[PDB]
Amino acid sequence: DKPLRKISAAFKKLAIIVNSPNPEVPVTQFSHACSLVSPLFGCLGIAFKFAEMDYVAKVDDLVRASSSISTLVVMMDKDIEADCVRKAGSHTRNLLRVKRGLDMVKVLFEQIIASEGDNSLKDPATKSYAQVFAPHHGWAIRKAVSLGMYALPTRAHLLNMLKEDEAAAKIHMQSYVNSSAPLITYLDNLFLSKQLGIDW
Ligand code: NA
């Protein structure tokens, strides 16, 4: 029905949790919310094919795994205990990848809002990619992304795909931006407070 509204509702709930006394983020709830974001990358077209493995598959890995994990803290603590944080396919490694996707969407939305009046998505898509993902991508991937930018949908077409007009889309995009920001900071802090780094 209204995919942007399902996204804003899910992330509002996560923001409430992270801002609540003694916050506990359930892995099932978190992974499900992240899955609502997955189809946005496909909407943007071939420039963002990388996100299929870099984000969507990683979300799906966490959803699958979530049946046996309670909270993000517990999940990460078990990886620290086993000393497998940076191992391929670890819950915590996949979490870091998912966090980056949420952040790219946050910047994408911020930039769409900031460029209101522009009919193109090229600058918002380019700026969000270059800030969030380019630093983690090899040159050949970066080149491929730049070539796919011509195939972005028009801004109007994206809103059509999301079943919203400009006014409503602005409201729900801004909502996602407001909710995701504290969540992303909460996630970064899980890593930084345990000296794990976030740039790997
Ligand atoms: Na669970």
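Chain A residue numbers are taken from Swiss-Prot; in order, the displayed residues are 7-206.
Every residue gets a Cβ built from N, Cα and C, even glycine.
Look at Swiss-Prot and you will find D60, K64, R99, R103, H143 tagged as N-acylsphingoid base 1-phosphate binding site. Quoted from Swiss-Prot for the published mutagenesis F47 to Q: Decreased activity. Under the heading of mutagenesis, Swiss-Prot lists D60 to A and annotates it as follows: Loss of 85% of activity. Experimental mutagenesis at this site is recorded by Swiss-Prot as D60 to V, annotated: Loss of lipid transfer, but no effect on PCD suppression. Quoted from Swiss-Prot, the note on the mutagenesis of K64 to A is: Severe reduction in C1P transfer. Experimental mutagenesis at this site is recorded by Swiss-Prot as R103 to A, annotated: Severe reduction in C1P transfer. Record note (Swiss-Prot) on the mutagenesis of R103 to W: No gain of galacosylceramide transfer and no effect on PCD suppression. According to Swiss-Prot, the experimentally introduced change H143 to L is described as follows: Loss of lipid transfer, but no effect on PCD suppression.
Taking the features listed in Swiss-Prot, we show where each one sits on the structure.
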residue: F47; record: mutagenesis position; contacts (Cβ under 8 Å, 6+ apart): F54, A57, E58, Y61, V62, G107
residue: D60; record: mutagenesis position; contacts (Cβ under 8 Å, 6+ apart): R103, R106, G107, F139
residue: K64; record: mutagenesis position; contacts (Cβ under 8 Å, 6+ apart): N100, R103, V104, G107
residue: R99; record: N-acylsphingoid base 1-phosphate binding site; contacts (Cβ under 8 Å, 6+ apart): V91, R92, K93
residue: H143; record: mutagenesis position; contacts (Cβ under 8 Å, 6+ apart): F56, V151
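In the shown protein chains, 17 other C-beta atoms lie within 10 A of the C-beta of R103 (mutagenesis position). For the binding site of N-acylsphingoid base 1-phosphate, formed by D60, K64, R99, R103, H143 according to the record, the largest Cα to Cα distance is 16 Å, rounded to a whole number.
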